[PDB]
Structures are given as C-alpha cells and as structure tokens.
Amino acid sequence: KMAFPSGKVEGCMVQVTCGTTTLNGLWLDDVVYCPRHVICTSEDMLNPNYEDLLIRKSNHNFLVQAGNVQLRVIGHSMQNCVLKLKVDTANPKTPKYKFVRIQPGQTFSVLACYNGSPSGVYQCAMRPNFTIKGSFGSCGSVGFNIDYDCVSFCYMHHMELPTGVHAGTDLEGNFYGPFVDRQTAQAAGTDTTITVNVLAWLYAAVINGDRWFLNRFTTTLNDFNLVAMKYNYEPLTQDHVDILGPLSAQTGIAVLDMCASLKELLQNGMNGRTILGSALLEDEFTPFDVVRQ
Amino acid sequence: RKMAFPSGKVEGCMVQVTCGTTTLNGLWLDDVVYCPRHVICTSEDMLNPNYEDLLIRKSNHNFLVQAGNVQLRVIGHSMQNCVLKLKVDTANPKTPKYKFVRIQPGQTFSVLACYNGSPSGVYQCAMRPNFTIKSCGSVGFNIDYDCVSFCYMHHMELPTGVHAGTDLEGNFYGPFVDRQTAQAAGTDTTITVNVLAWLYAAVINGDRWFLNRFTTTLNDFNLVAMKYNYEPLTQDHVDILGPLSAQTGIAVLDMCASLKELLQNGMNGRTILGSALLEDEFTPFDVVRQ
Ligand SMILES: CN(C)c1ccc(O)c2c1C[C@H]1C[C@H]3[C@H](N(C)C)C(O)=C(C(N)=O)C(=O)[C@@]3(O)C(O)=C1C2=O
C-alpha cells in the first residue's frame, strides 16, 4: 500500500502563525489556505466565534513562513472552516491542481507536517464514519491524489478526536462528517470495514495468482449483506457492485461469487496463510487503486 | 500509521537509463547517474553474464539517460560492484545534501517506486532478517534534517514475490546475485527488537492490558521466542531499548516477560494499538520519532 510521491505538495507547505498558535498552510498561487482555528488560543477552542475573532484581525496579525522567507499577507477571507490568506508572492512551485470532495471509502495520501515542516507521508482512507486513523501540531496537513501531474486536494486536517482519530474538511472548508472546529466532546460513531475495498483487494489477489480462498458457492446480495453486517462490514450496494464490474470482467469471477469467498473468509479466518502477503484483510484499497496498479 | 519520509528530495534525482533492450531507473547525483549494472544485459545475457566483457564493449553513446524532458550527455562510465556509474556533463541542480550508508537487517527505510524514470509511489519497509524487502533502480532512503541517506537500490525480483538489492556502493544485501538463476528466499523471522519497541509504543500510549508482573532472563526468553520463529535478542538490541525503558519505567527483561506471555497465551481477542497482530517494522528509533 503506497502513497503518492509527495514532492509536488511539499513545495506548497508553509508555516502560519497568529500570536500564540502555529499550523501548516497550503500555499497555492498567491493564496495560503489553512484551518481557521489558527486564530484560536487553546482556551478559545471551547466556544469560538470565528466571525468575531476574524474582524478583529489585520494582515499584519498573520505570520506566514515559507522555509525562512517570510511572506507578506495583503488580504484575508474565510470560507466555512478554512482561512484564506492572500500573499503578495505567487508560489513558484505551484503544481497544476484541483479541489475535490471525496466519498467515504476513497483513498488518498496525507503529508504530515509539523510547524510547516514536512515530516512524513501515508496512504489512508476516508473511514465510513468520516474519520482518518492517522498519526498526528499536524493541523493543516493535507490529503491528496495525483492524476499524471494534476494534484487533487481532498482533505485538510483540523481536529484530533478523543477516540484518537482525526477529522477534517475538504478544501472548501466543509467538514467530512458531522464534526465542528470546536473542542467539545464529539462522538466518532462506530466504524465499519469498507466492504467494496476488501472485495477489490481480493480481486487483486486473484489477478496476482492467489486462488486459495475461492469457493464453489455464490450468494444473493441480501444474504451477503446480512452475514457481513454481523462482522461489522458496510452494506454493499448495487453501485459498489458496478464498480467491481471492471475487475469481475478481468478475472471472470462474478461479484456475488467473490462475495461468497468473503463470506467464508470471515467465517474461517486465514489458517496461517496470507493474501497478497498479508495475514489481515485490507480495506484501504479501492477498486480504482487496483485498476491503477 | 507507519509513515514514509517525504519523497520530494529523491524525486528530483530520478532519471531513466537505457542501454539497448533494457530501461530502468537511475539516481542522478551531482554529475553522476547511478543505476543497476544489469541494465547492460539483454534478457539473453542474464543467464551467465560477464559484466567486465559487456562493459568494455560499451561506449558513452550506447547509454541513453533521460531526465524528464532533457537527454543528458554521458562522458564516462565505470562500474562499482553491482552498480553502474555514468558521468554526465551536467551536475543535477536538484541535488540534495546526501550520504550513502549501509543498513543492518531490522532497520527501516522509505522506498520510492519508479517506472521508467517516473515516480509512482512511496512506502515504508524494513530490511527483513533474510535481507529481502516485501521497478529496478528504485531507491530506498532515510532523511535526517535535510540529509538524505541512500541505503538501497532495487535489482532483483525473487520468485517468492519479494525484492533484493544493493547499497549504493553496489554491494548486495544478503547472498543474492545479479544473474537470472533461481534464488532461494531463505525463511524469514520476526524482528524481535522492533516488536519490543512497538510494545513500548503501546504502553506510552494507552494500551496497558498486556503488562505483567513476572520477569525473565535473556536466555529463557530467547529459547521461548526462537520457538515461535523470532530473532535472537542481543545486548545491543537491549541497549537501544534503554532509551524507551527509561521513559516508561519498564525494565527491558520485564517487557520481555510481557512478550513471552503474548506468544504463549495469545491476545484473548484483545488488540494492541488497535491491531490484532504484532508489528515488527518499527525500530526503537522509529518509535522515538513517533
Ligand atoms: C475469524 N474468526 C475465526 C471468526 C469466525 C466466526 C465468526 O462468527 C467470527 C470470527 C471472528 C470475529 C471477529 C470480529 C470482527 N472482525 C474484526 C472483522 C469485528 O470487527 C467485530 C466487531 N463487533 O467489531 C466482531 O464482532 C467479531 O468479533 C466477529 O463478529 C467475529 C465473528 O463473528
């Protein structure tokens, strides 16, 4: 399980400081994007009023540092939960880019930064409950996909949740899931295994020569869903099925048959064996991921 | 999450090298492009190759080095153990500060998987005890501060699916050869010290269910451990955990007792760091960073 090469994104990372507080920002053309809670002290983070805190601010209140050159801010607005800082210098290392909103289940790479400094990269998925099980002052660290040379920004990190997991926004600043940029207890809501991704990854195993887990049975969709939901798996919809069509077609194994395999693998375990050199099932590998590789 | 280093610094060193039939990735540093020497083998040659003979037979014009857009002029070529070095007329402006280093089995690094000179992906991995890692010319590295330590270059794909390679001075990790003869894996073992470090991570987090009162001596441990296919634990391994022992309090041998138990008893359907399985691709040093 690989992340995209992070270079294009590394050259967009900056440090943003507003008095006491410091976060990562995304520097694109002559705009720096970051989480708006950068204008909160840790105390403010209980019941912040972002309109009020923002009117009280001027361009000189924000320090933006790109390595060790300091960028002059010449304007600022807010869009939902992201702050935008207009700076006087367009970023020379700007890649071609798009902003997208992604579906739960879909995968992306995250560049974890600290104080504007890149420190690591990992692949992950938008969990069914709109969280990310990551490793994070990482706020403002962004998630993305690459399409030849087009960088799709899909995620910016904002909150660390009590249960240890991460919540965030798209690059319009709308939270993924029902969270708020506010430090009150907010329930995660129980996670579930991403069924479609598992099925795709099994198809990957077979594409690759693994057949040990196939079986003679088939199933109806409902019978599967009933069984699966009892091991905490996501319902599988007809859409999910359509997306597997490309992969069903390659290997010549029907979706519902492969669904039978999964049924049984949940029933039986691995028996010390491995699938794609993994003793655990992988659910952070989308239909599209497998198609790409 | 197990994280890779950011690959930017390395991306700016990747090139395509072509010699007749073959094409693969090279590492462009200063005015030298480094790549696996088997790039001068056709699929024929790779059976009983004579690299000395094949190399003298080559001119600078025989090598095509392609750096994204531009073609680089080669002005010299030598070989150092199993990597070829190609002198080009232009120093790479995107050269990072770097070192070439050899790593021990157990140690971790990040890999930038390229295809045809093009970066496509980056992953964390470890030098497995049998000197494998779970394309050709793709490099593995670590970063400290702004220093890139190159530690690995991919050469061979083994029948068992996994990968073998050299350091950047062209010395193979493990007893493999750059020759197309069937080559045995040599059965693996769990990297014991890394497991113990990851347990320390669990405790300095939240998970404490597996702490235990009993203590055990090195030899008794190693005897039990080696019974479930784990690596012998050395006094060196112990020293490196010293850092971690002190943070959390737990003496090394005591933590060893915990592991003893986990192997003998299982987890009882419980989990460690939200995982049912034990992790051995996280060194002492890795856990300290995180
Ligand atoms: C894998 N194992 C041999 C079996 C065999 C038959 C079974 O009927 C079951 C298991 C494993 C366990 C695993 C786990 C599931 N697994 C990790 C996917 C799981 O996530 C949960 C859960 N509530 O989170 C279970 O209830 C669970 O206990 C379960 O429903 C199982 C279960 O019903």
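Note that chain A carries Swiss-Prot numbering, so the residues on display, from first to last, are 3268-3403, 3406-3562.
Determination method: X-ray crystallography, 2.7 Å.
The backbone N, Cα and C atoms fix where each Cβ goes, and this holds for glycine too.
Here Swiss-Prot flags A:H3304 as active site, for 3CL-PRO activity, drawing on sequence analysis. In the structure as shown, the Cβ atom of A:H3304 (active site, for 3CL-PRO activity) sits within 10 Å of 25 other Cβ atoms.
Annotation source Swiss-Prot lists active site, nucleophile at A:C3408. Around the Cβ of A:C3408 (active site, nucleophile), the number of neighbouring Cβ atoms within 10 Å comes to 22.
A:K3353 (variant position) is surrounded by 15 other CB atoms, counting those within 10 A of its CB over all protein chains shown. Look at A:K3353 (variant position): DSSP puts it in a strand. Swiss-Prot documents A:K3353 to R as a naturally occurring variant and attaches the note In strain: Beta/B.1.351.
Variant annotation in Swiss-Prot: A:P3395 to H, described as In strain: Omicron/BA.1, Omicron/BA.2, Omicron/BA.2.12.1, Omicron/BA.2.75, Omicron/BA.4, Omicron/BA.5, Omicron/BQ.1.1, Omicron/XBB.1.5, Omicron/EG.5.1; the structure shown retains the original residue. All protein chains considered, the CB of A:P3395 (variant position) has 20 other CB atoms within 10 Å. Under the DSSP three-state reduction, A:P3395 (variant position) is assigned to coil, being neither helix nor strand.
Among the natural variants in Swiss-Prot, A:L3468 to V has the note: In strain: Zeta/P.2. The residue drawn here is the original one. Over all protein chains present, the Cβ of A:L3468 (variant position) has 25 other Cβ atoms lying within 10 Å.
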*Along a straight line, what is the whole-number distance in angstrom from the CA of A:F3403 to the CA of A:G3406 around the 2 missing residues?*
7
_Looking at the recorded positions listed here (A:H3304, A:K3353, A:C3408, A:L3468), whose Cα lies nearest to that of A:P3395 (variant position)?_
A:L3468
*Nearest of the recorded positions (A:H3304, A:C3408, A:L3468) to A:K3353 (variant position) - Cα to Cα*: A:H3304
*If you measure A:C3408 (active site, nucleophile) to A:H3304 (active site, for 3CL-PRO activity) at Cα, how many Å is it?*
9
